[PDB]
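Everything below concerns the one structure shown next.
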Amino acid sequence: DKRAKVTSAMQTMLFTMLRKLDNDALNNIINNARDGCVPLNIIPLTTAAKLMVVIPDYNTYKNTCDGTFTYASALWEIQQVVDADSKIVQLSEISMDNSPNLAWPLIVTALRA
Amino acid sequence: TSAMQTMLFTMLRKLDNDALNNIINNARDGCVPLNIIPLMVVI
Amino acid sequence: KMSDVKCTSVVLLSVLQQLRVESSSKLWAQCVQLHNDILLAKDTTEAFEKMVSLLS
Amino acid sequence: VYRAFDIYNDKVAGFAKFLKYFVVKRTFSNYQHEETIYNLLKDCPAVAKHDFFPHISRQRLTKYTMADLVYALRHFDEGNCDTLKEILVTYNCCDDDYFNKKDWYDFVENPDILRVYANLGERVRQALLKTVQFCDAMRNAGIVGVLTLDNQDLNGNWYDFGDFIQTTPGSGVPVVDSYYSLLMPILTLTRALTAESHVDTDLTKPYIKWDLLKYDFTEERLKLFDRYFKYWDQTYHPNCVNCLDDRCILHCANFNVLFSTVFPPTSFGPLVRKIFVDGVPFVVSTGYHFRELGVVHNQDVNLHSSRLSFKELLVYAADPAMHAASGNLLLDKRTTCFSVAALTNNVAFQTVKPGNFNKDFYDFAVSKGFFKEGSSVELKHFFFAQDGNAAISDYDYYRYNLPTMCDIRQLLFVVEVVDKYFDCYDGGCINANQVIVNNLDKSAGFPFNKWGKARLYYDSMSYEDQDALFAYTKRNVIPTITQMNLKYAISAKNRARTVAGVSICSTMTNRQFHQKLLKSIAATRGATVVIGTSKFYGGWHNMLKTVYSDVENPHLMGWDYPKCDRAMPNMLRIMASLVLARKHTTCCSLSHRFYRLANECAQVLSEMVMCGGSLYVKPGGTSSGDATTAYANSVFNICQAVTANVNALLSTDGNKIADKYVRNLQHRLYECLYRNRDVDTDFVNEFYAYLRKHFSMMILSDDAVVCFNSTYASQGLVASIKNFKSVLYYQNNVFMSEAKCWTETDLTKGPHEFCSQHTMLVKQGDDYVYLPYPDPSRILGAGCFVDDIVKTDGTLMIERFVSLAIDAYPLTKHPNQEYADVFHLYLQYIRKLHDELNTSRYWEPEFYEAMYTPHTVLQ
Ligand SMILES: Cc1cc2c(C(C)C)c(O)c(O)c(C=O)c2c(O)c1-c1c(C)cc2c(C(C)C)c(O)c(O)c(C=O)c2c1O
Ligand SMILES: Cc1cc2c(C(C)C)c(O)c(O)c(C=O)c2c(O)c1-c1c(C)cc2c(C(C)C)c(O)c(O)c(C=O)c2c1O
């Protein structure tokens, strides 16, 4: 009996991930090409707007993602930011002074601009 | 784990808690800091 | 007597993990650093220092 | 004046460090012919200048030619490492003072050596393009020739003419297999043609900002070939879907794997068209651009799949299409491995805990005289505990997995010598109920493990359904999602454990494809591989007996591969899978066989990996948690071995040798693999025999022991200890320190270690038998450190103690007493344990006696 449940869960997860994406910019890319064969290592790179970056320490938070930013040839204004302990962080703290006092992996939740 | 203290008795029987003794010493010099110093000190 | 010190450090790390101290990151990182360095012990006094520093 | 060379004359056919800018010579007709050919072929921009003044000299030649480079890479010795060092320094990768980093040569410590190495890929690609220029100059000057490697300096301008014979112009074909094959798998270490990812294909320029849709590169890859391998006299099929049966795929995936670099990583992996299932524009995968295989267009394609049932739901859910595409894009700066996305919108971490310690055991030890100030048996192994960044720090290590080729005219001996090493076995594409399910509650892949283990699926998919899936695999492709968790178990080191539960589907196909061969290896005895053998009853004893069936002076010895399940190279991991299938040529269409190979080389060599929530791309390695993995790397172990023996034979001047049989074994094995193409059953049979004679091997699941004539190796004939390492280096991308490999030189004692065991010689029944015993400290630690829950019912712990005592009973007979008291305490322990509640009474020494004397017959 459980076989029905798990086979159902396959395409259920499928269709709901579809809805979580379902859009037309995706359709805007599919027509720009041939019958459809396009690398899957590009789809979320374009038709997604919820970039999540895990920043390990200070010296990369300076040469990389900062306080809006551009990545994947787009624009990203940093939304709510959280540290490795799932706690909220304010951007002023990220500097050489207070750096040794925050949970290091800094997970950002940027949006597309 | 309640036996932790049981084995800490035999531990203390041959250790004298060297660093804890150093901390109680720093407390004995009247230099009791505002907080325990990582294993501030005032005056 | 490194045997007793290694066993004591193991049971101490066990009760520490049971205490649910996994909130912070650097504290538990250094804690397991001390634990990994006391389970690999060549001298009994070095293990003594790591054990006493970890006890608090 | 000693360098590398390549020779195959009538008699000496070898590849060894034979002893022999303006290199002056010392013949009249030969240098006359050399001058004539130089005067016919000089107007190509790939030929070093010459000088006919009997001195046929050269000019502008790097002191070390391409040959010595390929050699030094192929035969590396941290002891004798002059050449690799000198080359890496003279050609601007780092200065000689870089040779102080402890473990500089390594690939795990000092991974900067990767950049150091890639500092020569340009110097390589240059000579490569020069070589293609030279091939065209030859074909359009009409000469028949041979292409070695000792004749081209590190710049590239070839030289050393005077060997061929004048043909008529426009009609000339040179023998190239020696060149491109020996030189084959270094074009990847240095990453040669990476320059061709730029707009003018030059570093001093931006990268080609390839359309974010261009997928095939078929014309581009063929440009790559017609520009680099236009002279590979075999119908290179861009996609190996057009290679005939099997020997041609090993020849062609060995080219897609090279061209896989110049293209963005944003281009490989699956191919997702957009199917409108009742309109809904599902962007599912209907193709795959494998790095090593090619543009496999899934032949079967189904639009408007109005209804759906188990098969297609699973077929599609296994894809990364509906996750990668339709998921909140995720970036992760911790690693270097490429990332995709995240299921849920919050990164996760997992910390490991320490294993519980058994107090009563410690009390028994201290009281009965163990745990004392200087006991010869100390403690070394414990259940560690890991910190937060564990799963991801576990994942990071894959950075050792450089993608590499493997010499294809050499590897066109060993697939079949191993075919022999498994000849005595069964094998076929059996049907469903012909697959006995072993290891049920093991695991499942990302979508799958959220719903159960492999058992629920093998309960789901009826026979005909799995056969439908098998046919699919014979004509489709599906990629899959592993899930690399962390494992908790006792050890001595301070690293972490890695369990990788692959998809249910890769299993439910590879079982159908291999179970017959599996069982047939799990029921042989006296074989070479020894997986599934009995464990007791003279088991080890009779095993060793086989091992020295007819050996000369048994200097038995074993080994270990540094980080086998990660640094597992590319072409070898294919060869293994292909050898594992020649047991099908009475049931499967060679097309079915290619598409099956594709399904595997997708679900294993590179696929999706849920690392917490961060879907990366597995750049290689080997799924530890895979069934066929064990016998697979057993094939890989034999491959490494057989190879070592090839490199040994060729690495030994036949001239100085006075023996005559193996001489004309080596020369004709050269003829076998490098000069011809068709399988020559005579020589594969003869050589397989000769191996079964002088190099008897005992191969357990990725575990090895060998017994070998020592006299042959003194002059150099079979696998020594150093050759098997010099090869491991340049083909596996890891490094095996000689200190971590042993050599027992007196068979009176057993092997120093096999399967983590030492073996003694006792007089049970007044008989010289061989008994293996464990490390006492290992058993001790396993004692007072409980892994699972046992406090409820110690049943499993009791059985753990029993197994320990069964391992320990060969200490009772050990010379040292303390060792025996180990068993004694274990015994008395179990005595108390059973008390709390002869041959059923395991609390008697005779039970443990029964399960070791080499003639018992029972359970
Ligand atoms: C099944 C499993 C799934 C896991 C998953 C799923 C939901 C995908 C995680 O997501 C995850 O994070 C895990 C990590 O903690 C995680 C995990 O550890 C295990 C696991 C465990 C706990 C014990 C096992 C035992 C013990 C009784 C000792 C075996 O004897 C044994 O044979 C196993 C193998 O089959 C075996 C095993 O696989
Ligand atoms: C105890 C035992 C004794 C055996 C003996 C005795 C009489 C000496 C044989 O003579 C013999 O031939 C055996 C066959 O190999 C044999 C045997 O297999 C086991 C055993 C095994 C292999 C695996 C177990 C596992 C795995 C799945 C990891 C569990 O998870 C587990 O819980 C177990 C405990 O119940 C468990 C288990 O008991």
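To match Swiss-Prot, the residue numbers of chain D are left as they are there, and the shown ones run 4423-4442, 4461-4466, 4468-4494, 4504-5287, 5303-5324.
Keep in mind that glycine also has a Cβ here, set from the backbone N, Cα and C atoms.
Residues or ranges marked as domain 'Nsp12 Interface' by Swiss-Prot: D:4658-4756. Here the residue is the original one, while Swiss-Prot reports the natural variant D:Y4665 to H with the comment In strain: Omicron/BQ.1.1. The feature Zn(2+) 9 binding site is assigned by Swiss-Prot to D:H4687, D:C4693, D:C4698, D:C4702. In Swiss-Prot, the entry for natural variant D:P4715 to F states: In strain: Eta/B.1.525. The structure shown retains the original residue. One natural variant named in Swiss-Prot is D:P4715 to L, and its note says In strain: Alpha/B.1.1.7, Beta/B.1.351, Gamma/P.1, Delta/B.1.617.2 Iota/B.1.526, Kappa/B.1.617.1, Lambda/C.7, Epsilon/B.1.427/B.1.429, Theta/P.3, Zeta/P.2, Mu/B.1.621, Omicron/BA.1, Omicron/BA.2, Omicron/BA.2.12.1, Omicron/BA.2.75, Omicron/BA.4, Omicron/BA.5, Omicron/BQ.1.1, Omicron/XBB.1.5, Omicron/EG.5.1. Summarising the annotation, Swiss-Prot assigns domain 'RdRp catalytic' to D:5004-5166. Here the residue is the original one, while Swiss-Prot reports the natural variant D:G5063 to S with the comment In strain: Delta/B.1.617.2, Omicron/BA.2.75, Omicron/BQ.1.1, Omicron/XBB.1.5, Omicron/EG.5.1. According to Swiss-Prot, the mutagenesis experiment D:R5125 to A carries the following note: Complete loss of RNA guanylyltransferase activity. The active site annotation in Swiss-Prot covers D:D5153 (among others) and rests on sequence analysis. Annotation of the mutagenesis experiment D:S5253 to A in Swiss-Prot: Reduces RdRp inhibition by remdesivir.
Proximity to chain A (Cβ-Cβ distance under 8 Å) holds for the following recorded positions out of D:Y4665, D:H4687, D:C4693, D:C4698, D:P4715, D:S5253: D:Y4665, D:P4715. Mapped onto three states, the DSSP output places D:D5153 (active site) in strand. The most crowded of the variant positions listed here (D:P4715, D:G5063) is D:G5063, judged by how many other CB atoms sit within 10 Å of its own CB. D:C4693 (Zn(2+) 9 binding site) counts 22 other C-beta atoms within 10 Å of its own C-beta, drawing on all protein chains shown.
Following the DSSP three-state reduction, the secondary structure of D:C4702 (Zn(2+) 9 binding site) is helix.
Sequence-distant neighbours of D:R5125 (mutagenesis position) (same chain, 6+ apart, CB under 8 A from its CB) are D:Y4430, D:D4627. The DSSP secondary structure for D:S5253 (mutagenesis position) is helix.
Summary of the Zn(2+) 9 site environment: with the site residues D:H4687, D:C4693, D:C4698, D:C4702 set aside, the chain residues having Cβ atoms within 8 Å of the Cβ mean position are D:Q4684, D:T4685, D:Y4686, D:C4690, D:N4692, D:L4694, D:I4699, D:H4701, D:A4703. Spanning 15 unmodelled residues, the straight-line distance from the Cα of D:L5287 to the Cα of D:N5303 measures 17 Å.
Each residue in the domain 'Nsp12 Interface' (D:4658-4756) gets a DSSP state, and the totals come to 25 helix, 18 strand, 56 coil. In the deposited model, 18 residues go unmodelled between D:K4442 and D:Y4461, whose Cα atoms sit 17 Å apart. Distance noted between the C-alpha atoms of D:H4687 (Zn(2+) 9 binding site) and D:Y4665 (variant position) is 17 Å. D:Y4665 (variant position) has a Cβ environment of 26 other Cβ atoms inside 10 Å.
Note: D:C4702 (Zn(2+) 9 binding site) has non-local neighbours D:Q4684, D:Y4686, D:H4687, D:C4690, D:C4693, D:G4744, i.e. same-chain residues 6+ apart with C-beta under 8 A of its own C-beta. Each residue contributes its Cα atom, and for D:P4715 (variant position) and D:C4698 (Zn(2+) 9 binding site) those atoms are 26 Å apart.
At the Cα atoms, D:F4494 lies 7 Å from D:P4504, with 9 residues between the two left unmodelled.
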